[PDB]
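Asker: What follows is a single structure, and I will ask about it in a moment.
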Amino acid sequence: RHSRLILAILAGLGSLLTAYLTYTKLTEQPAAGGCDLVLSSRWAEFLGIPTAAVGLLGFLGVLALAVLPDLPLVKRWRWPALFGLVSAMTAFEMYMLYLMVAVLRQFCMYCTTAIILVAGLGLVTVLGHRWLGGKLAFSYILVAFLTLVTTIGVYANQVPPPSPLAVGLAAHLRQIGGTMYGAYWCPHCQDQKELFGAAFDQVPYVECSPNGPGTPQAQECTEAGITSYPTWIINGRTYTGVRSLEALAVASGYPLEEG
């Protein structure tokens, strides 16, 4: 009933899953729109390293605390440190779940498995030790609060302010009607979006499939003959795929002056 063996098994699986995604990211390989959108977005990097690598430190941390024999400072600190680390991992994961449901409007199976593994860690840590109550409910909010504040703070400080070029080009494309045709699940459309940053709000955009993947595309895009995403229509011309700000400036007739 009281066991940390399950913690080693769940943290073992977690360490493996999150290390594959770290290997996947660093070797530039794709993992199995779906995960492609999720794992290639901003948010998939945290403090200059992959977000999975942060999960690697956590999953290996809980594994180490479970494996070590009761050695200096272990028996005393093992179980309060397990509650601290796992609570931070549950809190981070709820923000990860929030991003998928609310902001990315999609899911990834590797990411979903991590949530269930971390939720499993949360249940076993609560039901595998005796701390006789109101302390744990309070210690959870404290760790969660500190986790969320730091996490949200890191991601807010992450995305840089848009360049003058991004702000100017967007407003110019807005004036000439330079429209981008794409999808919200579309990973390449996210790449294009991230080149403008916050300045993308100005950019005229048509959502080609509001219903999602596997559903017939919207009328507006079908009338324009859009076959793949993203697709730009600028001054009668058609450009397929992700284009740099420099290339979109040339296409729009936006002056790139360096003299």
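Residue numbering in chain A adheres to Swiss-Prot, whereby the residues present occupy positions 17-48, 54-91, 93-154, 156-282 in order.
Per deposition record, X-ray crystallography, 2.8 Å.
Cβ coordinates come from backbone N, Cα and C, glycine included.
What Swiss-Prot records for this protein is below:
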{"type": "BINDING", "residues": "59-65, 111-122", "note": "quinone binding site"}
{"type": "MUTAGEN", "residues": "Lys41 to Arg", "note": "Minor effect on enzyme activity with dithiothreitol as in vitro reductant"}
{"type": "MUTAGEN", "residues": "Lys41 to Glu", "note": "Reduces enzyme activity by about 20% with dithiothreitol as in vitro reductant"}
{"type": "MUTAGEN", "residues": "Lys41 to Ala", "note": "Reduces enzyme activity by about 40% with dithiothreitol as in vitro reductant"}
{"type": "MUTAGEN", "residues": "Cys56 to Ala", "note": "Abolishes enzyme activity, but not with dithiothreitol as in vitro reductant"}
{"type": "MUTAGEN", "residues": "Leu60 to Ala or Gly", "note": "Reduces enzyme activity"}
{"type": "MUTAGEN", "residues": "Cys130 to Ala or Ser", "note": "Abolishes enzyme activity, also with dithiothreitol as in vitro reductant"}
{"type": "MUTAGEN", "residues": "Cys133 to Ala", "note": "Abolishes enzyme activity, also with dithiothreitol as in vitro reductant"}
{"type": "MUTAGEN", "residues": "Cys209 to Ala", "note": "Abolishes enzyme activity, but not with dithiothreitol as in vitro reductant"}
{"type": "MUTAGEN", "residues": "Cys212 to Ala", "note": "Abolishes enzyme activity, but not with dithiothreitol as in vitro reductant"}
Asker: Would you count the other C-beta atoms found within 10 angstroms of the C-beta of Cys56 (mutagenesis position) for me?
Answerer: 20
Asker: May I ask which of the mutagenesis positions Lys41, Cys56, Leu60, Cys133, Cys209 is closest to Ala113 (quinone binding site) if we compare their C-alpha atoms?
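Answerer: So, of the listed mutagenesis positions, the one sitting closest to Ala113 (quinone binding site) is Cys133.
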Asker: What is the interatomic distance between the Cα atoms of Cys56 (mutagenesis position) and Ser62 (quinone binding site), given in whole Å?
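Answerer: On Cα coordinates alone, these residues lie 10 Å apart.
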Asker: Around the C-beta of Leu119 (quinone binding site), how many further C-beta atoms are within 10 angstroms, looking at every protein chain?
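Answerer: Looking across every protein chain shown, the total is 16.
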Asker: Determine the straight-line distance, in Å, between the Cα atoms of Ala48 and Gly54, where 5 intervening residues lack coordinates; round to a whole number.
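Answerer: Spanning 5 unmodelled residues, the Cα-Cα distance equals 11 Å.
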Asker: What's the CA to CA span in angstrom from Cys209 (mutagenesis position) over to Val59 (quinone binding site)?
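Answerer: That separation, Cα to Cα, works out to 10 Å.
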